[PDB]
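Read through the structure below, which is laid out as structure tokens, and then see the notes.
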Amino acid sequence: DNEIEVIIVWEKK
Amino acid sequence: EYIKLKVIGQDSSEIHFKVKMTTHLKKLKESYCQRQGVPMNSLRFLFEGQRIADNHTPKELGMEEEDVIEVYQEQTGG
């Protein structure tokens, strides 16, 4: 959030 | 701010990634390795065909949104 931030969320078909 | 990085593996394992253009790709590599159970080395990531630096960042790749990244199981000759 402050320093580094990476959001990973996939979705299956 | 956030770009869409399509990390497609080699076994139908796909995952959607949201990374900031200010953060390095080293943290992106860490996120995929922990969510997949595979040593940082074991794999290899590519873009525009050419390999990806460990310190790289769209700051250098100018990766727009919807971009794509390929991951290949690491190997060597015999």
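We number chain B the same way Swiss-Prot does; the residues here are 20-97, in that order.
Per the header: solution NMR.
The backbone N, Cα and C atoms fix where each Cβ goes, and this holds for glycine too.
According to Swiss-Prot, the protein carries these features:
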{"type": "DOMAIN", "residues": "B:20-97", "note": "domain 'Ubiquitin-like'"}
{"type": "MUTAGEN", "residues": "B:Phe36 to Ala", "note": "Abolishes binding to PIAS2"}
{"type": "MUTAGEN", "residues": "B:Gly97 to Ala", "note": "Abolishes sumoylation of ZBED1"}
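In this structure the alpha carbons, written CA, of B:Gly97 (mutagenesis position) and B:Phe36 (mutagenesis position) are 35 Å apart. All chains included, 3 other C-beta atoms sit within 10 angstroms of the C-beta of B:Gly97 (mutagenesis position). All protein chains included, B:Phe36 (mutagenesis position) registers 21 other Cβ atoms within 10 Å of its own Cβ. DSSP assigns B:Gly97 (mutagenesis position) to coil in the three-state reduction, outside any helix or strand. In the three-state DSSP reading, B:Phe36 (mutagenesis position) counts as strand.
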